[PDB]
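Undergrad: If you scroll down you'll find the structure; I have some questions about it.
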2 protein chains.
Amino acid sequence: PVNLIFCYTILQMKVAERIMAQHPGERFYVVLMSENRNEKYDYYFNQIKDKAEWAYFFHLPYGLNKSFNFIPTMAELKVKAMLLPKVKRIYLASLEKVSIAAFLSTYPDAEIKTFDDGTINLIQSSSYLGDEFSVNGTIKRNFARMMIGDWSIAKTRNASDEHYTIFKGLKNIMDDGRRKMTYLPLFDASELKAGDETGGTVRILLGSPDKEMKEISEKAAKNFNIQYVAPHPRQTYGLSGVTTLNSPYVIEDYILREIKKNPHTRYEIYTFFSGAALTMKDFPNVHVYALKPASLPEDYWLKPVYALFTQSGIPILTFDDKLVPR
Amino acid sequence: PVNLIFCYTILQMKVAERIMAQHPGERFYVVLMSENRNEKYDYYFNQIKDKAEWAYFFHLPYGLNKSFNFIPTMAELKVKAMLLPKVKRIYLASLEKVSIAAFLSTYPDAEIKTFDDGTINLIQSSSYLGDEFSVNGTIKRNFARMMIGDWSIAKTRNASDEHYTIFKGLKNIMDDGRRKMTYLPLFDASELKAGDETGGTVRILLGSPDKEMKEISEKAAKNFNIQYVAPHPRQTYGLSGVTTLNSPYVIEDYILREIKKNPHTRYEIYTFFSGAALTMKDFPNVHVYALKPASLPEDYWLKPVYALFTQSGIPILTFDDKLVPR
Ligand SMILES: Nc1ccn([C@@H]2O[C@H](COP(=O)(O)O)[C@@H](O)[C@H]2O)c(=O)n1
Ligand SMILES: Nc1ccn([C@@H]2O[C@H](COP(=O)(O)O)[C@@H](O)[C@H]2O)c(=O)n1
């Protein structure tokens, strides 16, 4: 049970020290946010870093703060004023209307437009009222409560007149009658000259970013005879007995480049319900399968996941991972 | 006249590229905010950085984001939940209630307390209605408008029950009847054993953080025979013909240490209206003078500055800088 202290000046750090010294029995995490760093800032930061359970120094880009902690001279006012970019329009993910609300408010005349955060935009508002999310005190209830509040603020504050979605024919939580919905297809699969699948079959597993899925992933590769794994961008551990594809690309861009080079190859993509199944479903010579390991509870994935996959015509394969050695 | 784009994922960067490519005649500044960095993130960031007029990659500390751009598994939900510190209380500068509003809202049950941002807290609410600030279209009007809105949100949203001020006997803008006001004296000048000023006189100029004040500062040093300059923590240029004090301390802490070592020395502090005049006024053997250079317009400092200095018994010296060579 901790106390937070946020500072953006040296004198504020000195106030933080006095507050901490008067509460010697309490835990403190202290964050300094500053556009300046030098031995004076460091000296006082290190003093706090010595007294606090945890301390972090965010070293910000110059000019982010349009107000003033001190009383400005006309010259300081004039410099700040004419430093400030003129902003006609802001584009951001729909939930960044929540997390960067405060910054949006400083450009009330800017036109605002949003785009999908990710597959979180595919859960419609009613689903958060589902029984799955209505046991009190559960992690699932708190998640839904958080999401209901965030979508409400994203939809009703700082009016934005347009929303870009990358998902064709799937209802968006941002489709609420307050804005224009625009389909923006990310991936051009038109110029590939794909032909009949008369070459080999290449099987790729989509890596999970979660280390706990490691054993189930290795078993999937063995079970379905998958030679390759495309690691998740946030994935940080390795799979054994599978060849890892090392590439700067995300899987969709990697696969487009492969289809063009290999227009007769059958590509099969195996995934524990990755959003990539939804962006790739209509790529030529690409065949996507979701894997549902039997050793996981049925509710390991939220119910809207299963509905979205079957609505998208993606097969869901029950995989008896416990029948696979190691 | 620019467009801003805020992204926190790779697919969002790919949406940003499509938006930019459809607006080839427009200017774009693009900000990526991410807890992850690797060759996939870098690859797509560099693509944007090549197409945008300006791009910045804020590499955030892990765990700052409590929501999800993708639909979470029960395991992802559980990990996030039990990563999250339990927060009983948050302390921040009064105007950080504005700039970190969004983060405060994620701890609605936390007790909130504030402290002064700096001398900006000494301008009372009525002064922002002064004639000085009511010419339309002026930089001074826009400043006051911004400040009226920010103080209103700091006072009336995210209720905070206490405010710490470091200034004794000066009315705080946060003294609005909604909170307890607490005087928190930063500086202990009790154990110094200062005696009669029977030694020499040491004169120190407070450096200005603004490069344009350089010539006026050098002239002050010559005019008043000031041997030393204590540079402002944000000060980044040098003064010629004056000895610069190089120290990790801010001036108040430096001066306390000097009085204790030199209990018979007279210290005189000369300043272009630094907030340090207000924190130091009652230090023993410390004599503060504000300098008002004749070559600057009378309204170079805002009127509340002059009133606060004279209310604090700090002499204001008219300095005819144009009468000083070089
Ligand atoms: N193994 C994986 C999984 C996801 N991804 C990328 O991450 C994007 C988001 O996937 P998720 O919603 O599963 O996190 C996918 O559309 C794809 O571009 C990838 O490149 N490789
Ligand atoms: N030349 C200066 C000016 C200010 N300062 C520090 O900066 C604090 C804030 O000063 P201003 O409000 O002028 O920016 C002062 O109280 C003092 O601690 C300093 O150490 N040396």
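These residue numbers are counts, starting from 1, taken along the chain as shown.
Using the three backbone atoms N, Cα and C, a Cβ is placed for every residue, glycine included.
Checked Swiss-Prot, it gives:
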ACT_SITE  B:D210  active site, proton acceptor
ACT_SITE  B:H232  active site, proton donor
BINDING   B:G207, B:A230, B:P231, B:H232, B:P233, B:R234, B:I251, B:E252, B:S274, B:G275  CMP-N-acetyl-beta-neuraminate binding site
MUTAGEN   B:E76 to A (Swiss-Prot position 124)  Decreases the binding affinity for the donor substrate (but not catalytic rate)
MUTAGEN   B:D210 to N (Swiss-Prot position 258)  Loss of catalytic activity
MUTAGEN   B:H232 to A (Swiss-Prot position 280)  Decreases the rate of sialic acid transfer
MUTAGEN   B:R234 to A (Swiss-Prot position 282)  Decreases both the binding affinity for the donor substrate and the rate of sialic acid transfer
VARIANT   B:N46 to K (Swiss-Prot position 94)  In strain: 406Y / NRCC 4030 and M982B / NRCC 4725
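Mind running through what each feature is packed against?
TA: According to DSSP, B:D210 (mutagenesis position) is assigned to coil rather than to any helix or strand. Counting every protein chain shown, the number of other Cβ atoms lying within 10 Å of the Cβ of B:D210 (mutagenesis position) is 19.
Counting every protein chain shown, the number of other Cβ atoms lying within 10 Å of the Cβ of B:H232 (mutagenesis position) is 18.
Secondary structure from DSSP puts B:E76 (mutagenesis position) in a helix. Using a 10 Å Cβ-Cβ cutoff, B:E76 (mutagenesis position) registers 18 neighbours.
Reduced to three states, the DSSP call for B:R234 (mutagenesis position) is coil.
Proximity of B:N46 (variant position) to non-local residues of its own chain (separation of 6 or more, Cβ distance below 8 Å) is seen for none.
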Undergrad: Please report the three-state DSSP label of B:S274 (CMP-N-acetyl-beta-neuraminate binding site).
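TA: Where B:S274 (CMP-N-acetyl-beta-neuraminate binding site) sits, the three-state DSSP reduction gives coil.
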Undergrad: C-alpha of B:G207 (CMP-N-acetyl-beta-neuraminate binding site) to C-alpha of B:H232 (mutagenesis position): distance in Å?
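TA: So the alpha carbons of B:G207 (CMP-N-acetyl-beta-neuraminate binding site) and B:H232 (mutagenesis position) sit roughly 5 Å from each other.
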Undergrad: Report, in sequence order, every one of the recorded positions (B:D210, B:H232, B:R234, B:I251) having a CB within less than 8 angstroms of a CB belonging to chain A; if no such residue exists, report 'none'.
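TA: From B:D210, B:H232, B:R234, B:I251, flagged as close to A: B:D210, B:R234.
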Undergrad: Going by C-alpha positions, which of the recorded positions (B:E76, B:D210, B:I251, B:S274) is nearest B:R234 (mutagenesis position)?
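TA: Closest candidate to B:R234 (mutagenesis position), judged by Cα separation, is B:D210.
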Undergrad: Whole number in angstrom, please: the longest C-alpha to C-alpha distance across B:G207, B:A230, B:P231, B:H232, B:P233, B:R234, B:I251, B:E252, B:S274, B:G275 for CMP-N-acetyl-beta-neuraminate.
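TA: Max Cα-Cα spread across the CMP-N-acetyl-beta-neuraminate binders: 16 Å.
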Undergrad: Nearest to B:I251 (CMP-N-acetyl-beta-neuraminate binding site) by Cα distance: which of the mutagenesis positions B:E76, B:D210, B:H232 is it?
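TA: Comparing Cα positions, the candidate nearest B:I251 (CMP-N-acetyl-beta-neuraminate binding site) turns out to be B:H232.
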Undergrad: Suppose we draw a 10 Å sphere around the Cβ of B:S274 (CMP-N-acetyl-beta-neuraminate binding site). How many other Cβ atoms does it contain, all chains included?
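TA: Within a 10 Å radius of the Cβ of B:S274 (CMP-N-acetyl-beta-neuraminate binding site) lie 22 other Cβ atoms.
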